[PDB]
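What follows is a single structure, written as structure tokens, with notes after it.
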Amino acid sequence: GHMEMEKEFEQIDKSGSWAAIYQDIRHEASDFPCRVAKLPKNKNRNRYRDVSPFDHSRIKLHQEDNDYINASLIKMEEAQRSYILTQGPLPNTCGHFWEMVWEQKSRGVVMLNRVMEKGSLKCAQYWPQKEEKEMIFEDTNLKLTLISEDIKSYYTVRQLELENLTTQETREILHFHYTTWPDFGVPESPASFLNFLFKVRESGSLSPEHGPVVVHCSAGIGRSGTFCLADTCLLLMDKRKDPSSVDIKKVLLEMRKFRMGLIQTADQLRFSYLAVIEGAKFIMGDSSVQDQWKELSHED
Ligand SMILES: CNc1ccc(-c2ccc(C)c(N3CC(=O)NS3(=O)=O)c2)cc1
Ligand SMILES: [Cl-]
Ligand SMILES: [Cl-]
Ligand SMILES: [Cl-]
Ligand SMILES: [Mg+2]
């Protein structure tokens, strides 16, 4: 057979029109107000002047003081999966970030960037790197401990313990850290990307019994958007067991109702197609393809 998205992909490649297709998505994308993000008191809570959560979908912190964090709830109604997309936390918003994880009952955090990229700090060091050096976030009364980590060639999975120091309740948070995805770039292959995505899936972190997974890169729109678009499209395909009922551009436009700028280049859009098309093999019952991805990704 041949999926409709596969036929579309070939036509676009052939005519060399990924830029045009992508720019049309940008032109059609939703425009909603971000008035809270732009308040003077929130200036230092934003990593990028021009990347803001819409008011209607922003995550509110549960604190009468200042409830603002640069984070958006991407609620995919048809797919029945939610994601929280957020910027890489700043030195002064790491407490807020873990506060959000707590209040939203997230089980998993997906990090698609490195702390330093291109000679610059794209994300604060918001988790402990050594077991014996735990982090206390005094402003939000949270304690964070590294429990263990499994380092692979291009991604790292960490077990963290998050403790609400007010109630002494503790939770296991899983950290899935993709370390080789360049900003404004694409993963090395669909295989490496899907191997990682399926690692996130297998952990149970995307279960509806949990809060939304937290997904971030530096701005929380480029690589983050790519990750979520692929996952949602595979999920939609999965629910219906029908790949040809999935309209990737339409899904992306729906996601952009909840946060601006999701997917930052034409090639990331192109890569999203590649990931979904390849991932469809597993969804539709080629169970052995997951091992192929593992081998091809060279995680060892
Ligand atoms: C709307 N204007 C705008 C767009 C993008 C950015 C921006 C800056 C730096 C970075 C690393 C990224 N990212 C590209 C990627 O692939 N992921 S990202 O971190 O979101 C985006 C800033 C402002
Ligand atoms: Cl890093
Ligand atoms: Cl560097
Ligand atoms: Cl930083
Ligand atoms: Mg040690």
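All positions are counted from 1 along the displayed chain.
This entry, so its header tells us, was determined using X-ray crystallography, 2.1 Å.
Note that Cβ sites are derived from N, Cα and C of the backbone, with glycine treated the same way.
Listed in Swiss-Prot for this protein:
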ACT_SITE  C217  active site, phosphocysteine intermediate
BINDING   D183, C217, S218, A219, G220, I221, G222, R223, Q264  substrate binding site
DOMAIN    5-279  domain 'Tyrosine-protein phosphatase'
MUTAGEN   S52 to A or D (Swiss-Prot position 50)  No phosphorylation
MUTAGEN   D183 to A (Swiss-Prot position 181)  Substrate-trapping mutant
MUTAGEN   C217 to S (Swiss-Prot position 215)  Catalytically inactive mutant; abolishes sulfhydration
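Cα-Cα distance from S52 (mutagenesis position) to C217 (mutagenesis position): 14 Å (rounded to the nearest whole number). Site extent for substrate: among the recorded binding residues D183, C217, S218, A219, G220, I221, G222, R223, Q264, the largest C-alpha separation is 12 Å. Apart from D183, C217, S218, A219, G220, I221, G222, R223, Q264, the substrate site neighbourhood in this chain, defined by C-beta within 8 angstroms of the site C-beta centre, holds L112, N113, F184, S224, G225. Rounded to the nearest whole angstrom, the C-alpha distance between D183 (mutagenesis position) and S218 (substrate binding site) is 8.
Neighbour count (other Cβ atoms within 10 Å of the Cβ, all protein chains): 23 for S218 (substrate binding site).
Residues within less than 8 Å, Cβ to Cβ, of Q264 (substrate binding site) and separated from it by at least 6 positions along the same chain comprise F184, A219, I221, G222, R223, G225. Around the Cβ of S52 (mutagenesis position), 23 further Cβ atoms fall within 10 Å across all displayed protein chains.
Taken residue by residue with DSSP, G222 (substrate binding site) is part of a helix.
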